[PDB]
Amino acid sequence: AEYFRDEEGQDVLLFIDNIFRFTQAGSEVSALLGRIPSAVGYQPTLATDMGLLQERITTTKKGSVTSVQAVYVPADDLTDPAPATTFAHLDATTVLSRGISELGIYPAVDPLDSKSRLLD
Amino acid sequence: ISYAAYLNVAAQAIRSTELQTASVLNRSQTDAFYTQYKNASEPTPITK
Amino acid sequence: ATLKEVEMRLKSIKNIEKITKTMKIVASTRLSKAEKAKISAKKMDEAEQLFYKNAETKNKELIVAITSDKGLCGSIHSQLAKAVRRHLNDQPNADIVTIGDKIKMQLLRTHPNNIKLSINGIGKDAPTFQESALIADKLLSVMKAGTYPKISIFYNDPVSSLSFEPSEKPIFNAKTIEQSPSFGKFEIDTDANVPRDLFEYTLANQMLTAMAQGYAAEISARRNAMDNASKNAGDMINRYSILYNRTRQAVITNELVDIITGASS
Amino acid sequence: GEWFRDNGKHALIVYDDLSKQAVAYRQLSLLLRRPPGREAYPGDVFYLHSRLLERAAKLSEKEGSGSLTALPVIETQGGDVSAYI
């Protein structure tokens, strides 16, 4: 993505499915690596790793990359630390909820839990 | 004065040897109000 | 928290459950007295109907409607409203007299044009001759009842002790009494103004009966409704109980994990 | 902020968000392998937040007049105010 964004200087797109898997993978290796694990098992480097990833996706004064990142909310609890720290770094989110799926509404986007910075 | 109203006043007077019951007293005492209306527009809920 | 927020919400549901139980029971108590009255009232009415039948009948319209001031007496309020609205199509310009706040609200909303008289202080009381008489007197003077060549009253016939079917009947104008097929088999006296008296007398006697029939249906409906409420509340008790139980297990596990992690160090 | 306050100028410091400060100290502490407190936040997390916050004051007339005012911002995870942070 960076090569297109920077060096080719063209607008791009990026899709990530799921960035929960990025988090998840890190927690798995973490224990083995030797780190004392943080609450809800996540690696203590969770904040830094999420940080590095989400600041390498940012849209420079060069290229403009619309990015779409998909978080597999673990056990569907949004309060869990992995979705929670993701929520901070996304300009708009469109949380899709299992309940609304049950109501039969496809797409299952929660209508009281969607936001965009550009909603204004 | 309507015939049944005429009979009504007589009935009320009639709740006065003596032998008195609650159902009688209730049959002669009411707190109901009647709200005139027009149009929407509402002339007051004058006591019935 | 999950745990406390579950627990307090479940408590809310419990309090709701308790209230709906309580109301349903108290309603049953109230219903017995109501029902007793309605029998006696109906017996008086039947004697009057005996005349109207044998005489035959052969009658704009007036609309009178009966519900309680009190709410949460099931769908009495809106089922009756629906059947009034249906007959408000039939005669558009008819003047609706609403006896009871609940029927007042639905009809007033659907056409605020027709509301000319409305009553209050109906639902609390059990119908008595006094109420009917005064209402009747006001129908005659205020609404000039004879002017409408049809008169109809709506009420709720209490079909079964667990059902209510909204019902209406036509009150026969003073003109009707005059021209009814038979009226001469009964010995009319020109000296008395028996049509002009009997009209008035049956205006109230019929109306009181309508109020009695309605009142029994109303109290019956509230009992029915509050029973169904208890059931609905019960379902919510169960749903939040499961939530409580799940949340409870989760709290133990999550707390345990924190202790273990610490111990491991 | 204290330079403004000390100079006698009144000022206001928004500390947005302390919740992420806690996460930062959490990372730091857990890889120094300090004993981990509840919610994986060591005990001196209270000390950390308190010392940070208590440096906001309205200095006496004697000692100038400058007041640093603070507005901390804590974003509650699900509205759980019983959470340690």
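Numbering, chain C: per Swiss-Prot, residues 34-92, 104-309 in sequence.
Structure determined by electron microscopy, 4.4 Å.
Using N, Cα and C of the backbone, Cβ positions are placed for all residues, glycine too.
Features of the protein shown, as given by Swiss-Prot:
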- C:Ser207 to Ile: In strain: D273-10B/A1 (VARIANT)
- C:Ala273 to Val: Lower activity (MUTAGEN)
- C:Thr297 to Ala: In ATP3-5; dominant suppressor of the slow-growth phenotype of yme1 strains lacking mitochondrial DNA (MUTAGEN)
- C:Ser308 to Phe: In allele ATP3a (VARIANT)
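Feature map: Swiss-Prot annotations on the structure.
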| residue | record | DSSP (3 states) |
| --- | --- | --- |
| C:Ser207 | variant position | strand |
| C:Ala273 | mutagenesis position | helix |
| C:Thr297 | mutagenesis position | helix |
| C:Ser308 | variant position | helix |
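Looking only at Cα atoms, C:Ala273 (mutagenesis position) sits nearest to C:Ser207 among the recorded positions C:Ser207, C:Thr297, C:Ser308. Comparing local CB density within 10 A for the recorded positions C:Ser207, C:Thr297, C:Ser308, the maximum falls on C:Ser207.
Of all the Cβ atoms in the protein chains shown, 19 others lie within 10 Å of the Cβ of C:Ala273 (mutagenesis position). For C:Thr297 (mutagenesis position) paired with C:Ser308 (variant position), the C-alpha to C-alpha distance reads 16 Å.
In sequence order there is nothing to list, since none of the recorded positions C:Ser207, C:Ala273, C:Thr297 has a CB under 8 Å from a CB of chain A. Between the CA atoms of C:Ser207 (variant position) and C:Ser308 (variant position) there is a gap of 67 Å, rounded to the nearest whole number.
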